[PDB]
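Worksheet: one structure, shown below.
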Amino acid sequence: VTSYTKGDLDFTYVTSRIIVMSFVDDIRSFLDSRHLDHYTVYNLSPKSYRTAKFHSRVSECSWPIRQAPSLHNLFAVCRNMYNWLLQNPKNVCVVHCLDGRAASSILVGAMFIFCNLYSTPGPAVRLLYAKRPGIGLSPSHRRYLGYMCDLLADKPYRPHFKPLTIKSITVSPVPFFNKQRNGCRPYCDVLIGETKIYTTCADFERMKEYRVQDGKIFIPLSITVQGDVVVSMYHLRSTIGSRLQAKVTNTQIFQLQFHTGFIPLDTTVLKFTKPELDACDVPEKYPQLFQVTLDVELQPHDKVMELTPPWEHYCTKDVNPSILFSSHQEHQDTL
Ligand SMILES: [Ca+2]
Ligand SMILES: [Cl-]
Ligand SMILES: [Cl-]
């Protein structure tokens, strides 16, 4: 584990060619002294380096702040990084994200898989954790690394194009998000990529409140989706503000992601236990055996696709993991 700190910044060489940079002119300073003319910054933050003037070295990937990026983008960035590494043996990739530090980590993990260092997600995640201790991958990030392994396997999985109808969501038992910690006032969002396509959220006073005896939260949705799906639930809260207005805030109860093309065709239920959910609050706000299920059905006809995914025009079969390293010895050591 080779780490450097200029000041606020933290540069971790996961390998000699893959650098993770943590949370301006100093960025440039460090990298120019060590890798002049041979680095690219893959900025995963939504907020860019427009006024940097070292921006000519920055690829603005603009990934979601909290959620795993769409599989298309995860794959596309890996390929760009690979091409950059191929272009000159002195080239290095510098990965940067906000400090929602899962973004850097999933990119690095995906890169291990893309470059054939590993074929299954566990060993990749283990190498990643050993290189970047302290930053955990959410279950959605791990799930997506699983998707990358499927796509890139010796016999690659071909994601289907059937849309998925999500008939409803059921959450049980009822979790503890109100002030008295005995219930919640929940609403659900469904997104594709970062685009919200449906919400059950309505006026605060219309929102049903749930207590322990309600037993479960059952919300019919009736939405049909294809691709990278995000399903989230929040607790809605109202507070008297200055001016005495109702300040309405929300506290996230959970989030989960999946890609419809990886759901087996005969699936009618998707179930997520607490360990399989992202973005949970403190454990005391959840009942035992907390779980979320989605009642679903895959449709019979392919969806007509606007854009084709980059894995359809790419084969990793020939890719050598030596590309990640600057010598055989570094390579062998890493294993
Ligand atoms: Ca492979
Ligand atoms: Cl409340
Ligand atoms: Cl409530």
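All chain A residue numbers match Swiss-Prot; in order, they span 53-75, 88-399.
Cβ coordinates come from backbone N, Cα and C, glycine included.
The feature active site, phosphocysteine intermediate is assigned by Swiss-Prot to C161. The domain 'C2 tensin-type' annotation in Swiss-Prot covers 225-363 and is backed by sequence analysis. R301 to E appears in Swiss-Prot as a published mutagenesis result, with the remark: Impairs recruitment to the coated pits; when associaited with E-307 and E-311. Per Swiss-Prot, mutagenesis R307 to E is noted as: Impairs recruitment to the coated pits; when associaited with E-301 and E-311. Here the residue is the original one, while Swiss-Prot reports the published mutagenesis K311 to E with the comment Impairs recruitment to the coated pits; when associaited with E-301 and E-307.
Here the features listed in Swiss-Prot are painted onto the structure.
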| residue | record | DSSP (3 states) |
| --- | --- | --- |
| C161 | active site, phosphocysteine intermediate | strand |
| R301 | mutagenesis position | strand |
| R307 | mutagenesis position | coil |
For the domain 'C2 tensin-type' (225-363), residues assigned helix / strand / coil by DSSP: 15 helix, 75 strand, 49 coil
C-alpha separation across unresolved stretch of 12 residues from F75 through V88, Å: 9
Among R301, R307, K311, the one of these mutagenesis positions whose Cβ has the fewest neighbouring Cβ atoms within 10 Å: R307
Protein Cβ atoms within 10 Å of the residue listed as 'active site, phosphocysteine intermediate', excluding its own: 24
Contacting recorded positions, sequence order - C161, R301, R307, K311 vs ligand 2, Cβ under 6 Å: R301
Alpha-carbon spacing, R307 (mutagenesis position) to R301 (mutagenesis position), which is rounded to whole Å: 18
Cα separation, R301 (mutagenesis position) to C161 (active site, phosphocysteine intermediate) (Å, whole number): 30
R301 (mutagenesis position) to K311 (mutagenesis position) - Cα separation in whole Å: 8
